[PDB]
Amino acid sequence: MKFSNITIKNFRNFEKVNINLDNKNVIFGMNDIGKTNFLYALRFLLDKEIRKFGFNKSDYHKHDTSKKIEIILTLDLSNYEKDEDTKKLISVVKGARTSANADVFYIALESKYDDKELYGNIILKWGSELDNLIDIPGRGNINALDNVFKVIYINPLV
Amino acid sequence: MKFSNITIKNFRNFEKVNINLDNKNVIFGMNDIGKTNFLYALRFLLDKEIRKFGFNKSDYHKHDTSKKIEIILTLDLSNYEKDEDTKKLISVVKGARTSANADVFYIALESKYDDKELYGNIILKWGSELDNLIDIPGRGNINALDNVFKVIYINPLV
Amino acid sequence: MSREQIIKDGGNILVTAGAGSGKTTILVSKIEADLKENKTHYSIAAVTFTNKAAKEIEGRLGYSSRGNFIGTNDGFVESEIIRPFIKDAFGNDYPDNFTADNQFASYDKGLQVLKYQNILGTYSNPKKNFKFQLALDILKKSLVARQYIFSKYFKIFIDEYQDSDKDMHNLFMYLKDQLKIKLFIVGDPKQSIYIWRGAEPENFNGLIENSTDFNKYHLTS
Amino acid sequence: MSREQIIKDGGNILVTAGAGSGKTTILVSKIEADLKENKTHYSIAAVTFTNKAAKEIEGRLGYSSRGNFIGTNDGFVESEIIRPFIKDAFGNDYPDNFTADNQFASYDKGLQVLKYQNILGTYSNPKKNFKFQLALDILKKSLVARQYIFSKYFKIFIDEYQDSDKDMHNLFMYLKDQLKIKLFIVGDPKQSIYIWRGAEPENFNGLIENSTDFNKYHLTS
């Protein structure tokens, strides 16, 4: 029904940032580097064609690959009765929810670098409780989260 | 220890082909299209950077996406005592083997087209018995089969 | 004939069809018509009594990325209601692991077996069902279970309703009334030879002779 | 001191170290040295008696894509020997599902519980072990189990050997002798206060006073 918050840690020039959200969001400022990295973090979390690749050594904050990248998004499911997107989410999620937490949901991203193979693997989790998340199931190249969200990217150039 | 055979069905210009193999293999002929598609099938089975993408509508035989692509490779594990590559394979596989079939192993690829999403998903299986195969486990973008095989591709151009 | 009046009807339907009528053909036609017509995220569930019919319908329908359930009514509860939401209704101690010898004649012993023994229970008396009463118990104690069931399916196809216990009727009617999910029932009144497994023919006949929100058709082909 | 003679030794080793010696430090140092030295596909297994020590060692070592087992000795068998290869030894009817109240006093009833009840068994007498005898039984009946164990690990680290039953000793010695896997044993002879759980201090003392293929060191720091 509603986007609420996003947290980003140890990703590019973000070290620990917490941003409140809504359905419509406008980002502006003079940095022009964090503004693009914000949308890249969103694409990594929700876009399968970007997440299809991994994380490089330059994707870690300060290029220190001994730290973990966390990106966590929060939703509000309060209008299940009046909304049909809440049903679209709830029909793919079954069991990861509890009744005491029937109005909040979490989608998380985690990455730890492999020094031997020089690769950063991305693993996704959801859950209602932030201290108990489980892997999103999937077969092959497809994910259960890919069945819900369609991310359309618009750019005048490229 | 030894490659034995490979079967390819409904993939590009291959309809039903069965080829016996060894450790060293040389392919020659005048077709020049099947010769490249042979190596592409090998890359799809064993290369994660090629399998990372899916199958298009042009990857199906006769462009008939109502048929299933199967690629199956066979190995011989007879020299477990004298070979250290048999141990490299056996240490990642644990349970998919049975004692009655302790000398033969299978690695398979299957794809069925999705007409609504216009995507061909690839799902891998191994097993000792060809009538009982199970999905290769993995987390995120990584597979248990990626821990064993390293595919080096050489081409004078590109 | 009336086979064209069914595909054009959307809602609660009965089909009182005898042996040799072609129940599978009309069921598959209706399923395909419903799937083609609808453009939403919802799915369908087809529940049968044997794995043979389930596999036949699975083969006839084909392949899709839309999540539809085709199988036996015993697998329906295990896959959708019990295994995912058992711990949300009773507690975290109740396990969701099971691979079903250990039958008893009480309901409490069924929970005891499922918990301590970690295997699905059963009943010695074939006139009572443990699966379909536990499923209804879970549905009335878990809000997320009802939410998932409502958000997931928009129609459920049921065949051979004459060979249904009272618990199956209770669960299906709970889904139809409290959750507002459509039903499609097909059955032969004079094929209750399975009464040795606790079948109650009274339910189908009562539905035929008393239901007011059900559309009724008969097939003589 | 002798702490430098251990890191330079590769093979079977004992470390008779008392309380306050720093067993964790030397264990982690040896593990890191072995991992850094070896460039093959093999791994190591660290078996403890508590989850606290397991987590401490896990945190100290760090992160790697190499598959090393760090945990309790009860989880070792379940994860490596029993769950994967139970059906290859006895048959396809024996289940690999379990979530472990239901303890008994016989081995056959333990198998019956595991099969019919679908839950791991136990013993009422603490002087006998069900897990570590079933594991050894499976190892002697499955060729693929032995093959995997040999192909997987090149060294196993064991701590607190004084609190070990006879079944644990039997399994570890089977691995050491029949499968030719190195062992690293650390234990305090005078810390058998856990004898209420069936601990047998005689095994560690016998190894110290009779072993001929074991290198022995003592730590006084």
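Count begins at 1; order follows the chain as displayed.
If you're wondering, the header gives electron microscopy, 2.8 Å.
Cβ from N, Cα, C; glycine included.
Taken verbatim from Swiss-Prot:
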BINDING   A:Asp32, A:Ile33, A:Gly34, A:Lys35, A:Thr36  ATP binding site
MUTAGEN   A:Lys35 to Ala  Retains endonuclease activity
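Annotated features, which come from Swiss-Prot, shown on the structure.
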residue: A:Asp32; record: ATP binding site; contacts (Cβ under 8 Å, 6+ apart): none
residue: A:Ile33; record: ATP binding site; contacts (Cβ under 8 Å, 6+ apart): A:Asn13
residue: A:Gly34; record: ATP binding site; contacts (Cβ under 8 Å, 6+ apart): A:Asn13, A:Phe14
residue: A:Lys35; record: mutagenesis position; contacts (Cβ under 8 Å, 6+ apart): A:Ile27, A:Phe28, A:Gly29
residue: A:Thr36; record: ATP binding site; contacts (Cβ under 8 Å, 6+ apart): none
Fill in: Intermolecular Cβ proximity, recorded positions A:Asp32, A:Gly34, A:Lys35, A:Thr36 versus chain C, under 8 Å
none
Item to complete: Give the helix, strand or coil assignment DSSP yields for A:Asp32 (ATP binding site).
Response: coil
Fill in: Neighbours of A:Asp32, A:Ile33, A:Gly34, A:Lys35, A:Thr36 excl. site residues, C-beta within 8 Å of centre, ATP
A:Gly29, A:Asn31, A:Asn37, A:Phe38
